Each structure stands twice: as C-alpha cells, then as structure tokens.
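Visitor: One structure is given below, represented as structure tokens, and several questions about it will come after.
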Number of protein chains: 2
Amino acid sequence: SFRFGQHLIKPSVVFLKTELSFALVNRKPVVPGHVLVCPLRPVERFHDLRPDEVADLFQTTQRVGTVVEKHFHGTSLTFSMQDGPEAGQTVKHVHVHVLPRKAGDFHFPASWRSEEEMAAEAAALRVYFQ
Amino acid sequence: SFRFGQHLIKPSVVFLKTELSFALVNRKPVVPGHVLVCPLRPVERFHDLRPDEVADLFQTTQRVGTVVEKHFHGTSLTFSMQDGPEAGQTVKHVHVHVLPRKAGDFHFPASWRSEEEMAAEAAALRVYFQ
Ligand SMILES: OC[C@H]1O[C@](O)(CO)[C@@H](O)[C@@H]1O
Ligand SMILES: OC[C@H]1O[C@](O)(CO)[C@@H](O)[C@@H]1O
C-alpha cells in the first residue's frame, strides 16, 4: 500500500505515516531497531524533494529516532542518508536509515526474520505513536 | 561569531547562515568538500531541536549538498548525523556531515589545511548562494 522504489511495502511493516512520509521496519536490520523513514513520493535523489517534504521527512525522522532509541534501548542514534549511486544507494528512493546505538554495539540468512516478526516489531512501534 | 559546541567559529569559514542554521567548512575534511550544517542554537541531541529548527536544518542541508556536489564534482552525497556519544559524536552540538561522493573515492597533519585555505574554500562556496 506504500511505495519504496519498485516494490510495494505491506502496511503491516509500516509503523508511522504522515501527510508526506512513512517509516517502516527492515527485513535485515543491521542492528536491532534499524528502521527507515522515507517520503511517500518516490523520488530518487534528495534534491528532488520539495521543502515541504524535506521538513516532514526530517521531523518524522526525529520522532522515529526518539522512539526506536527508547524501545530498543540505545543511548544514541546514527542517522544516515545514502544519496545517490556513489553514496551507496541501492533502492532509488530517498530514505533515511535510523539506527539506535549503544556502547559496544560495534554497528535468506543473517539478521533475517519473517514477515510476521517484522509485523510484530512494527506493531510494537505503533504503540509509541498513539 | 558562530557557536559550535564550546568553540567559536570565525565567520570567514562559514558560507551560509539562515534564520536558524549555518554551514561551515572543515579543518580536516574527510573527502574534498566535506562540510557541516548545524543549528545556530547549540543543542546536544537531535531530539532537543524544535520542529522549526529541524525543518530549517534539513532544508539548508539539501541546499548545501546540491552546492558542494556541484563544486567538488561529486555524483552523489553521503549525509550523516552522529547523534550522541555512542553514535560517535565528538562535539556536543547536533550537526550533519555533508560529503560529496564520486566513483572510487573510497570515502596538524592529514587533510589538514590553513585557516586561509578554509576561508578561501568558504568564499568559493558563498558564490553559489548569492
Ligand atoms: O526489541 C526491543 C524490545 O525487546 C526487549 O529486549 C524484549 O522484549 C525489550 O525490553 C524491548 O522493548
Ligand atoms: O574544490 C573543488 C574545485 O577545485 C577544482 O578542482 C580546482 O579549481 C575545481 O574545478 C572545483 O570547482
């Protein structure tokens, strides 16, 4: 129901939606609580966003960071946007990576989990935005 | 004339100032064109910023990124905010690192340069915001 590049994201893994942005959980989060915040409009580069979308994207990112930091017990946050092919972008849609951090944390297999586990995680996250 | 944690930044190295933010060049940029965008108000964590400051911080960051990417000839940009002690924050002031990226780029000595070279670089950057 949500667009993220050329794949549709099921609303079950989406925990926040604003007039212009949405936040979703990852299939293979690099650290517990690694989430993404993206503009609803699928643009490829950061410069394509309107001032409206830029503000909303980052106000949402601030709200999400506070929540994931709280829920996954981090003491800091790393926010990062890989803007472009040479930056590391894989999917052509601007998005911010929000990763809760903690001391000593360091930063289809791996961190992989089921869709249901993602939906469970997203449901726990929706509680903080009620 | 500008505050960045507990040190004053000379206006000569500052290339953009808005009602709520400013952008400055680095002493030891990690890649050519690595600049910083920070809120004028010296806050320690991202969550301390008001919605006002959040929007402004990131609208400015979008403008700066477009410029540094143009000037230093990058084809992408990496934006990053180390929010907190466990994230890597060194100076207690929220700020975004804007780093122009290009193919094969990889990502008091080193990249070190004089204050005058920093002032020269900032002056070249001010031209794009005229
Ligand atoms: O995923 C983070 C969540 O998992 C726990 O460690 C297990 O319930 C919680 O205290 C926290 O809220
Ligand atoms: O620092 C980037 C600048 O330096 C040059 O390589 C040397 O003048 C330019 O073309 C560019 O504008």
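We number chain A the same way Swiss-Prot does; the residues here are 2-108, 125-147, in that order.
Quick check of the header: X-ray crystallography, 1.9 Å.
Just so you know, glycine gets a Cβ as well, placed from its N, Cα and C.
Feature list, courtesy of Swiss-Prot:
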type	residues	note
ACT_SITE	A:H96	active site, tele-AMP-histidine intermediate
BINDING	A:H8, A:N27, A:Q83, A:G89, A:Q90, A:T91, A:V92, A:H98	substrate binding site
MUTAGEN	A:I10 to W	Strongly reduces affinity for substrates and impairs apoptosis; when associated with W-25
MUTAGEN	A:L25 to W	Reduces affinity for substrates and impairs apoptosis. Strongly reduces affinity for substrates and impairs apoptosis; when associated with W-10
MUTAGEN	A:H35 to N	50% decrease in catalytic activity. No loss in substrate binding
MUTAGEN	A:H94 to N	75% decrease in catalytic activity. No loss in substrate binding
MUTAGEN	A:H96 to D	Loss of catalytic activity
MUTAGEN	A:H96 to G	Total loss of catalytic activity. Rescuable with free imidazole
MUTAGEN	A:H96 to N	Total loss of catalytic activity. No loss in substrate binding
MUTAGEN	A:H98 to N	98% decrease in catalytic activity
MUTAGEN	A:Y145 to F	No effect on phosphorylation by SRC
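In the displayed structure, how are the listed features positioned relative to their neighbours?
Guide: In this structure, A:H96 (mutagenesis position) belongs to neither helix nor strand by DSSP; it is coil. Cβ-based neighbour count (10 Å, all protein chains) for A:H96 (mutagenesis position) stands at 25.
Counting only residues at least six positions away in the same chain, the Cβ atoms of A:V31, A:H35, A:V36, A:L37, A:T79, A:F80, A:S81, A:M82, A:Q83 sit under 8 Å from the Cβ of A:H98 (mutagenesis position).
DSSP assigns A:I10 (mutagenesis position) to a strand in the three-state reduction. Residue environment of A:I10 (mutagenesis position) contains 17 other Cβ atoms, counted within 10 Å of its Cβ in all protein chains.
Counting every protein chain shown, the number of other Cβ atoms lying within 10 Å of the Cβ of A:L25 (mutagenesis position) is 24.
Around A:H35 (mutagenesis position), taking its Cβ as the centre, 18 other Cβ atoms fall within 10 Å, counting all chains.
All chains included, 19 other C-beta atoms sit within 10 angstroms of the C-beta of A:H94 (mutagenesis position).
Counting only same-chain residues at least 6 apart in sequence, those with a Cβ under 8 Å from the Cβ of A:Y145 (mutagenesis position) are A:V68, A:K71, A:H72.
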Visitor: Could you give the Cα distance in Å between A:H108 and A:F125, the residues bounding a stretch of 16 unmodelled residues?
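Guide: Unmodelled segment endpoints: Cα atoms separated by 21 Å.
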Visitor: Is there any among the recorded positions A:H8, A:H35, A:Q90, A:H94, A:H96 whose Cβ is under 8 Å from chain B, and which ones, in sequence order?
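Guide: Going by the Cβ criterion (under 8 Å to chain B), the qualifying recorded positions are A:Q90.
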Visitor: Within its own chain, what residues at least 6 apart in sequence put their Cβ under 8 Å from the Cβ of A:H8 (substrate binding site), listed in sequence order?
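Guide: Within the chain, A:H8 (substrate binding site) has Cβ neighbours under 8 Å at A:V92.
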